[PDB]
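Take a look at the structure below.
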Amino acid sequence: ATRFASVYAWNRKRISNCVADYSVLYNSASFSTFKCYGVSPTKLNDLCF
Amino acid sequence: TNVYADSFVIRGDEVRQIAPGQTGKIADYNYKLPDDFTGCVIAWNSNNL
């Protein structure tokens, strides 16, 4: 996205009825921090929500 | 009984991957530590060399 929301008014987008590929995100290596709670980053791609 | 000294150079942001149970381009494809690692990890900035 070109412009992000102010943290006091943080934006939320629902993701549903779609197939994900979290490996594309995690393997991008473009992120300085990537921390997951209660779900493993690698197994995240082998699960449904 | 024995000691093995491993040495390499990586980005400062990648030092956090040199720990047991870590993942990422370095931990996954360059240098993987075992889950029960018993050694020490030492790192320093080498931007002068």
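Here chain A follows Swiss-Prot for its numbers: 344-392, in order, are the residues you see.
Header lists the method as electron microscopy, 3.5 Å.
Backbone N, Cα and C define each Cβ position, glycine as well.
Quoted from Swiss-Prot for the published natural variant A:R346 to K: In strain: Mu/B.1.621. Neighbours of A:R346 (variant position), defined as other CB atoms within 10 A of its CB across all chains, total 4.
For the natural variant A:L368 to I, the note given by Swiss-Prot reads: In strain: Omicron/XBB.1.5, Omicron/EG.5.1. Long-range Cβ neighbours of A:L368 (variant position) (same chain, at least 6 residues apart, Cβ-Cβ under 8 Å): none.
Here the residue is the original one, but Swiss-Prot notes a natural variant at this spot, A:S371 to F: In strain: Omicron/BA.2, Omicron/BA.2.12.1, Omicron/BA.2.75, Omicron/BA.4, Omicron/BA.5, Omicron/BQ.1.1, Omicron/XBB.1.5, Omicron/EG.5.1. Other C-beta atoms found within 10 angstroms of the C-beta of A:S371 (variant position) number 9, with every protein chain shown included.
Quoted from Swiss-Prot, the note on natural variant A:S371 to L is: In strain: Omicron/BA.1.
Around the Cβ of A:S373 (variant position), the number of neighbouring Cβ atoms within 10 Å comes to 7. A:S373 (variant position) falls within neither a helix nor a strand when secondary structure is assigned with DSSP, and so counts as coil. According to Swiss-Prot, the naturally occurring change A:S373 to P is described as follows: In strain: Omicron/BA.1, Omicron/BA.2, Omicron/BA.2.12.1, Omicron/BA.2.75, Omicron/BA.4, Omicron/BA.5, Omicron/BQ.1.1, Omicron/XBB.1.5, Omicron/EG.5.1.
Long-range Cβ proximity for A:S375 (variant position), meaning a same-chain Cβ under 8 A and a gap of 6 or more residues, is found for none. Quoting Swiss-Prot on the natural variant A:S375 to F: In strain: Omicron/BA.1, Omicron/BA.2, Omicron/BA.2.12.1, Omicron/BA.2.75, Omicron/BA.4, Omicron/BA.5, Omicron/BQ.1.1, Omicron/XBB.1.5, Omicron/EG.5.1.
While the structure shown retains the original residue, Swiss-Prot records the natural variant A:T376 to A with this note: In strain: Omicron/BA.2, Omicron/BA.2.12.1, Omicron/BA.4, Omicron/BA.5, Omicron/BQ.1.1, Omicron/XBB.1.5, Omicron/EG.5.1.
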Checklist entry - Taking CB atoms only, which of the variant positions A:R346, A:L368, A:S371, A:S375 fall under 8 A from chain B? => result A:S375
Checklist outcome for this item: A:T376 (variant position) has its Cβ surrounded, within 10 angstroms, by a count of other Cβ atoms equal to 6
Next on the checklist: Return only the integer: C-alpha distance in Å from A:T376 (variant position) to A:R346 (variant position).
Outcome noted: 20
